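J.: Handing you this structure, nothing more for now.
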Protein chains: 2
Amino acid sequence: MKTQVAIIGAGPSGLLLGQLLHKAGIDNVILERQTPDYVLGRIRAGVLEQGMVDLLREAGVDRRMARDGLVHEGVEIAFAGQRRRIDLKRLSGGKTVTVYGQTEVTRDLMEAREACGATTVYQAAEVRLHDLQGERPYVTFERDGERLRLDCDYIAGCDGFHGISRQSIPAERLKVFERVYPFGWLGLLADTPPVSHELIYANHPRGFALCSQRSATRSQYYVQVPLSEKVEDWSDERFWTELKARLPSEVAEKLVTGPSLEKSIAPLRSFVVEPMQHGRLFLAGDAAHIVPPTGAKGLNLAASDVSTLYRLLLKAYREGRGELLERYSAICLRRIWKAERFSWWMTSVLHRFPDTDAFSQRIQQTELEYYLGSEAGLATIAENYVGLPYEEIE
Amino acid sequence: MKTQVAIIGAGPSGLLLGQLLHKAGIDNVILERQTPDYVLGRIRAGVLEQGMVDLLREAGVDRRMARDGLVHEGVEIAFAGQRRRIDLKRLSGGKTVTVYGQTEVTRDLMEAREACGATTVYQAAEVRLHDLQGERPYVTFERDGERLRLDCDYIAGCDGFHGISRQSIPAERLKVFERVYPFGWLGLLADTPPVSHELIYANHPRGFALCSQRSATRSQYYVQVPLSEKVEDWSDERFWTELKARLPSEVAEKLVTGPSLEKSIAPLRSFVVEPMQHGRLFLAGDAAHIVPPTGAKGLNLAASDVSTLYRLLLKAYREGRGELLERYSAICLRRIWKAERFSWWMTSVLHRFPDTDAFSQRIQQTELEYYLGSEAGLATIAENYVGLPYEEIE
Ligand SMILES: Cc1cc2nc3c(=O)[nH]c(=O)nc-3n(C[C@H](O)[C@H](O)[C@H](O)COP(=O)(O)OP(=O)(O)OC[C@H]3O[C@@H](n4cnc5c(N)ncnc54)[C@H](O)[C@@H]3O)c2cc1C
Ligand SMILES: Cc1cc2nc3c(=O)[nH]c(=O)nc-3n(C[C@H](O)[C@H](O)[C@H](O)COP(=O)(O)OP(=O)(O)OC[C@H]3O[C@@H](n4cnc5c(N)ncnc54)[C@H](O)[C@@H]3O)c2cc1C
Ligand SMILES: O=S([O-])[O-]
Ligand SMILES: O=S([O-])[O-]
Ligand SMILES: O=S([O-])[O-]
């Protein structure tokens, strides 16, 4: 097989890069290890930044999002029994975020790629990368009993945290930065109406809690739990009871509870690798970094990495400026680090950390009061929450 | 679930450690991601060091090996049209190597573990390690639709190069050492009798070639090929013709050719991580290192890592000397590096490297002539080939 850009992974990153490349007239092939239904089987929510929304539109995959997506002009943080609203729209001059699940976004992308007939090979096993530092790199994989080869000009590793692309880079060239948090998120998806039309991030002595929604008909709640907790030890009633206990009475009072469609505990971790490329190989999304869920920036960083790579690829193919691709990592990393910083900040002010002393507890409460009670503080949250502007190339 | 030593991976490393632990009265559980047939489906040859043979016997799994194994007292290296034999037995004082495939060894171990009823969980998905730096580490995994937890005292990561154990160690604590060779090994397994009763490593201007055997009824041959070669471009007749061209006429003359039962191209690489442990987690085998095939030391290093870990575990459980486990990496690494050194040496004197000048070519030929024509040189090869003595703990 022969293509211009080989894409490893058919998740959000890979699908979005490929559709953008498709519309731009740049040949591309996506190799996915799992099956279409397997990828679609991963149920993930989502809070899309303006930048990602624009990118999806530019990709020609926004019809369903515009119809089913939920535009939020604000977000709330609860602490000390009070609800403090951050007017994102007003504080940013008009920017908003759109609540539309990653599952739906992935589905939309798969339908668009399937419809245009772009190349995608599902169940592509034993993917291996070759000659990355040459001008003729290629990928090998095994599908339906045979060994196939894919020659290309560039390779985009969009294969997630456990993909093969990051592992195909000599460890001596990479620098890893990571952090694991002393707690996880117990989540519960329900078909009951949300307790609020905007998300509610809550800080409470017993621990963190979040009131959100996956769609107009699906509610999603979370409560902080220690790392050793067993989802099985948490019945729906125990979850509802703990959740209400971490929210202001006015909110817990009008909350509608119901049987859980799904429940699980997710860890919170940070991971960043530098650089994010090697020769003709470029990493994007989870293959290059992980952020804690607190900022809902994971899906958004995947989008921005793809935007940068896509824009740099155009420069290479349409202006013979392939040298600019060398700046891919530095550009992405500047945004990735700010996103890691903001997620870290949100996580630190909202969660209960073990063995924390009186001073730390007081400082945390003061962080919330200062930031939510100051226009400048409110602005720092707003601009970060809606997403910082994508850095223009060069 | 509760056990004393949790073992990730049911390949040679894991199975051997578990059987040794089983006989010693130390509780252990093996978690394997694939199915029994899947593991057994990997057809691998083998040249066992005296040390590994003894270990298998100590494990009580040597009956079939003693019956079907092929004891070799020597090995040959061909170059400049001549066959030079290295009398391993004589040069080492009585040590030999046993030709018995990893597939057979794995089968023997699985039958022994299955018979004694030791615990093994196949198809254990999403294996995850926890609290490694505590005194109560545990493993989580999903089997047959449910989330299970395994509490233990120690965890042995025997999950291969792409396992989860090495990835469960903070990258900031590890140092990676690696090298990739500019060529691969095109192999062909046949049911024809071997051209020789002892292996023949051959150096030839056209490239490296190896005459070996997987069993008394299966022959195994290899020829060096560039990294970009396609197994499909190599018909059996082309392989046989190239093979004979790299061997002395007397050998190529009496070689029996036949249809290939299997054919593939394998890359040659080296990989070592330091340290090989973190808290209560200890890596063994491919999860910690990779050596090129040239020395046939891969399976043997797996064996020695397991021997060291097993012996250190006994010290901990029977003498309250658990502090000695801290020396696990340093002991294994000293042997791993010498094995990497010897494999590197064998690879460098037997293969044709690209863009090599006249001086390099001459030096290589001289390396072979000096080492094969000197008793001291012959001894260095012999002691390394049969395997250096396992370092006693402390
Ligand atoms: C339970 C959970 C909930 C989350 N919820 C949110 C949320 O609400 N909001 C948010 O912003 N973030 C959230 N995240 C993170 C977010 O889902 C990721 O950032 C996003 O999936 C990254 O997309 P990606 O395409 O880069 O990687 P992935 O989605 O992981 O996709 C990578 C693809 O590559 C494939 N692949 C892997 N290895 C290979 C190989 N060797 N060869 C070929 N293909 C391969 C995979 O099968 C997969 O399809 C959540 C994560 C989890 C685990
Ligand atoms: C084609 C080929 C031929 C070779 N021929 C030889 C030879 O002739 N001689 C020689 O000495 N060496 C040879 N080697 C190398 C040798 O086979 C290895 O050194 C040996 O397999 C190492 O054994 P191990 O148990 O440590 O790892 P493995 O054999 O890889 O076993 C690891 C096990 O862990 C499982 N696992 C992986 N991830 C997970 C997870 N997340 N959870 C649970 N389980 C998991 C795997 O499924 C597997 O069963 C060859 C290698 C290849 C690829
Ligand atoms: O094969 S490479 O690293 O150009
Ligand atoms: O899909 S697996 O076994 O990485
Ligand atoms: O959980 S740890 O790293 O002890």
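Heads up, header says this was done by X-ray crystallography, 2.0 Å.
Each Cβ is built from the backbone N, Cα and C atoms, and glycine gets one as well.
Among the features that Swiss-Prot reports, FAD binding site is placed at A:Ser13, A:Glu32, A:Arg42, A:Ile43, A:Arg44, A:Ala45, A:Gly46, A:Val47, A:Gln102, A:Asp286, A:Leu299, A:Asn300, with the record citing experimental evidence. Under the heading of mutagenesis, Swiss-Prot lists A:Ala45 to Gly and annotates it as follows: The positions of the substrate and the flavin are not altered. Among the mutagenesis entries in Swiss-Prot is A:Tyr201 to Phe, noted as: Reduction of hydroxylase activity. The annotation substrate binding site is assigned in Swiss-Prot to A:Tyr201, A:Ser212, A:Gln213, A:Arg214, A:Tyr222, A:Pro293 on the grounds of experimental evidence. According to Swiss-Prot, the mutagenesis experiment A:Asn300 to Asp carries the following note: The side chain of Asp300 moves away from the flavin, disrupting the interactions of the carboxamide group with the flavin O(2) atom, and the alpha-helix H10 that begins at residue 297 is displaced, altering its dipole interactions with the flavin ring. Swiss-Prot gives this note for the published mutagenesis A:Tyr385 to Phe: The positions of the substrate and the flavin are not altered.
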J.: Could you measure between A:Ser13 (FAD binding site) and A:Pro293 (substrate binding site) for me? Cα positions, answer in whole angstrom.
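T.: If we compare the Cα positions of A:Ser13 (FAD binding site) and A:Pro293 (substrate binding site), the gap is 17 Å.
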J.: Taking each of A:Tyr201, A:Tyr222, A:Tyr385 in turn, which of these recorded positions have a Cα lying within 10 angstroms of the Cα of A:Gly46 (FAD binding site)?
T.: none
J.: With the FAD site defined by the record as A:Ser13, A:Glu32, A:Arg42, A:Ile43, A:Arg44, A:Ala45, A:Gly46, A:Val47, A:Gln102, A:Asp286, A:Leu299, A:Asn300, how many Å span the farthest pair of C-alpha atoms?
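T.: Spelled out: the longest distance between any two Cα atoms in A:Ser13, A:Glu32, A:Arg42, A:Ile43, A:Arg44, A:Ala45, A:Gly46, A:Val47, A:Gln102, A:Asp286, A:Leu299, A:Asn300 is 25 Å.
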J.: Considering the binding-site residues A:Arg42, A:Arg44, A:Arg214, which residue's Cβ sits among the greatest number of other Cβ atoms within 10 Å?
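T.: When each Cβ's neighbours within 10 Å are tallied, A:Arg214 leads.
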J.: Return only the integer: C-alpha distance in Å from A:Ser212 (substrate binding site) to A:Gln102 (FAD binding site).
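T.: That comes out at 14 Å between the alpha carbons.
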J.: Would you identify the secondary structure of A:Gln213 (substrate binding site) according to DSSP, in three states?
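T.: DSSP call for A:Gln213 (substrate binding site): strand.
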J.: Expressed to the nearest Å, what is the distance separating A:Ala45 (mutagenesis position) and A:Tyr222 (substrate binding site) at their Cα atoms?
T.: 12
J.: Max Cα distance spanning A:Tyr201, A:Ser212, A:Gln213, A:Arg214, A:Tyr222, A:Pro293 (substrate binders), Å?
T.: 15
J.: Of A:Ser13, A:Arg42, A:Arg44, A:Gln102, A:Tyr222, A:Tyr385, the recorded positions listed, which put a C-beta under 6 Å from ligand 1? Please answer none if none do.
T.: A:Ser13, A:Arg44, A:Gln102
J.: Compared by Cα position, which of the recorded positions A:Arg42, A:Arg44, A:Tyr201, A:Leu299 is the closest one to A:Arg214 (substrate binding site)?
T.: A:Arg44
J.: Mind giving me a neighbour count for A:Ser13 (FAD binding site)? Other Cβ atoms within 10 Å of its Cβ, every protein chain shown.
T.: 29
J.: When you measure from the Cβ of A:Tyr222 (substrate binding site), which residues in the chain that are at least 6 apart have a Cβ under 8 Å away?
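T.: Non-local contacts for A:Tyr222 (substrate binding site): A:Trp185, A:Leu186, A:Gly187, A:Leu188, A:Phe208, A:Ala209, A:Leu210, A:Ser212.
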J.: List every residue in the same chain as A:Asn300 (mutagenesis position), at least 6 positions away in sequence, whose Cβ is under 8 Å from its Cβ.
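T.: Once residues fewer than 6 apart are set aside, A:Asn300 (mutagenesis position) is near A:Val47, A:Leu48, A:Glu49, A:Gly51, A:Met52, A:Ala339, A:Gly387.
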J.: Taking the Cβ of A:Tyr385 (mutagenesis position) as the centre, count every other Cβ atom within 10 Å, in any protein chain shown.
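T.: Excluding its own Cβ, the number within 10 Å is 25.
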